[PDB]
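*Asks:* First the structure, then my questions, so here it is.
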Amino acid sequence: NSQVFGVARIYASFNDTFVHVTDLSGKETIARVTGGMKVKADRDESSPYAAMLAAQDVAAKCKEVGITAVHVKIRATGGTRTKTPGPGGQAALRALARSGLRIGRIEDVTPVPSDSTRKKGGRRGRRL
Amino acid sequence: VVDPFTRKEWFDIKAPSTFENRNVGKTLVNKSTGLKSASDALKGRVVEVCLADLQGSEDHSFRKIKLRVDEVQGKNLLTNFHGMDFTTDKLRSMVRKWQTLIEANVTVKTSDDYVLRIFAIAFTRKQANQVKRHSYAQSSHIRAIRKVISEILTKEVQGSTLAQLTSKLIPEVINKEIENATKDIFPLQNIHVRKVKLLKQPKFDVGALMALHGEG
Amino acid sequence: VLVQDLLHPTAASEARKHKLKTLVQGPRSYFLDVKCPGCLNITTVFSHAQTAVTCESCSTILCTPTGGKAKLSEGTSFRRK
Amino acid sequence: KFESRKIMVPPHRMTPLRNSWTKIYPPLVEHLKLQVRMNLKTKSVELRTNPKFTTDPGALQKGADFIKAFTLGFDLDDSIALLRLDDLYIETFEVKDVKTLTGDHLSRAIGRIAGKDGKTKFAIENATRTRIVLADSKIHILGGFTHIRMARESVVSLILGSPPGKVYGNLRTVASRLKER
RNA sequence: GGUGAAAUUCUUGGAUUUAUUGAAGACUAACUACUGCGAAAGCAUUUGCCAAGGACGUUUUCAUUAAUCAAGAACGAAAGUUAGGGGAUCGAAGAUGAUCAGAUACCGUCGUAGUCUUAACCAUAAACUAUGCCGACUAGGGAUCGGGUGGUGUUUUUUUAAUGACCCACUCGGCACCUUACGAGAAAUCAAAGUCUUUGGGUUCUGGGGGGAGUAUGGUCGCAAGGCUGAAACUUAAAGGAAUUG
Ligand SMILES: [Zn+2]
């Protein structure tokens, strides 16, 4: 019953996938790993594979420090941007839940505006 | 090269006595060396925990409480109430097409010089025999409902300090009071107070905090 | 339909139509003889009244104006004449 | 050590849910072996795991993703394909994500993504081995990471106003360069 | 960070990230609909003040005071001009980068005016329903918004009277929707684009094959950008629209 709880931010952007594990108070972080720290290719930084590797590494580190259960708070880049988590976020979440940590109270904390300022692209959209 | 997590020590954070389970978790902090104590680096942290982990039941699964850390002694850091919010998923599920959203807020003060901003929410409904598909409401109805909700919220806040307000907000008796008052104007399903937050604080007054704590 | 008598319409179909769009237009209002309980005076009020009419005897109220017919006050006698 | 996931269901998807209910929970309790319940009063689906079951928290994650994918409007067999294979993911974005269309322009962009009788949509359905779902204004793509990236680029080019002929040609080119490896 | 891939950029004075607090300007998501309002352009957080409007109801009052309208006048999206303010985001100009067969992926970062506001200008938009305004008649149906009428109809008073919400029927005025052809049309399609070779209810504006050409010139408005009015010489046998078939 005396299992120490932390919280894990999962930042799922279209270029990187941040996995951050902190204690209950948002300060005093424990372990932060990005997608680029596990892959050296300059093209697989946003891939689900890099997110999975980062989640495994941060799971090993958080098991080492002492904590054994984390509440997951996942978010996209948000704002005027896409505001919906991408496949790197689900990959990191599945790899975190796979490695034996107790997972409870999964909640999306993406920043959603009350119809805020303009976005880049200028009337013809981001040409993609 | 230094392994900073070895010099750190863990402290035990415990909720105020108003909730059922008054032991909420653990936190870690650096060792109290010279010219930077471990006390003053801890006296302002705000945690956010779900209400169910405070109350056990699953009927309070959507709410969550922000608790500010106020005092510390002997690994025990003592907290107070700072705010309440719904989770985002419940807020997204409540908003539905073909019905009217109603929001209201007031800023008020308690018996002591706390300052609160409180946000209440409501939606319309159909009373089980309505063939009409939407059941919107006219603007005079929404204005009357905002006035009634604002007056109830103000009356139920200034009549007590923060302790009885939390003790009245945990079993959500204000929602049933609003449902009683506005049922003669329009149906109004799904009435909640979606958010409360502190704005300004008076002097610390450790006696009141230690009176709220100090049991068990 | 298309074989009928527009000169002598049936009373139900004649009363279902608009006041203006009747074969001969005429009012749908009436005058109420009102006896309030505070006295024995009789007041002839309009059914579609627009003012808070009040009789001179004991001078309290007879009716309240409304967007359609005037809503009466508490229980008073009224005859449709 | 019981672990639970409690996820809500929108109303317009709940009446097909029970309509397919007998096809959903048996594999989840036979092939994957959890506790699955439908709490109608809170409008939610509850999944609980216990150490009596199989040693697989990833099974619980897969079941949660299964229910969450089906409740967005996806088909049942495609959700089963999500449940068995472990490579498929979901991407979701709005039309206003790409270009702030309004009024009839958003309606015509939706009609451009779909096409007559879904035919245009069926094209991106075929040449990318994905699963496209058009909501009121947001769109979801299901499949592998490269496949959903291809479908995202195709449908973004559809939103911005490119005619269906160019995306047909680009789609056959990408399908030819895709199936050759 | 960034793209298909790079490079510029920031960073062991700690960048990106997480937590607490403050400041600034802009905008009002989800609710949001074949729903509402306004002469149109256009209009979405709460509350207060000010005047204004339509529809309904009326056994009120005036009694033809009315419809359309060269002259003349008010308003008129965005961009733009002139002085003051404010400047968060985005961003014409400009600055720099890699410019790798192809960018199917002609892009990246910073950023001026501008976007916001006050006081004056300008008067144009695919300013579109591509359908002038007023009036009359002609067809079925289901919805929905505002008012009104009838119901020993349903529900909440804390004892079941009132009001509110709903249901059923009728009516007036709306925004619209599905089918049809007694009719119309080149056709797509239209309850008007009908009541038209069986041609006439009232009244404004406009067009007369295409280029030259919204051009020259004159006049006039505007500080300017430009706006309004606006030809001919010459030249040509086409130009155009609606459906079917590949
Ligand atoms: Zn009286």
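Chain D is numbered as in Swiss-Prot; the shown residues are, in order, 93-273.
Keep in mind that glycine also has a Cβ here, set from the backbone N, Cα and C atoms.
According to Swiss-Prot, the feature domain 'KH' maps to D:195-247. Annotation of the published mutagenesis D:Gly203 to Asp in Swiss-Prot: Temperature-sensitive; the original residue is retained in the structure shown. Among the mutagenesis entries in Swiss-Prot is D:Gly235 to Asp, noted as: Accumulation of aberrant 22S and 23S rRNA intermediates.
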*Asks:* Count the other Cβ atoms sitting within 10 Å of the Cβ of D:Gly235 (mutagenesis position), across every protein chain shown.
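*Replies:* Excluding its own Cβ, the number within 10 Å is 24.
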*Asks:* How many Å separate the Cα atoms of D:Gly203 (mutagenesis position) and D:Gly235 (mutagenesis position)?
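*Replies:* Cα to Cα, D:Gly203 (mutagenesis position) and D:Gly235 (mutagenesis position) are separated by 23 Å.
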*Asks:* Please count the residues of the domain 'KH' (D:195-247) that DSSP assigns to helix (H, G, I), strand (E, B) and coil.
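*Replies:* Breakdown, helix to coil: 33 helix, 10 strand, 10 coil.
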*Asks:* I'd like the Cβ neighbour count for D:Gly203 (mutagenesis position), meaning other Cβ atoms within 10 Å of its Cβ, all protein chains included.
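*Replies:* A 10 Å sphere around the Cβ of D:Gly203 (mutagenesis position) contains 13 other Cβ atoms.
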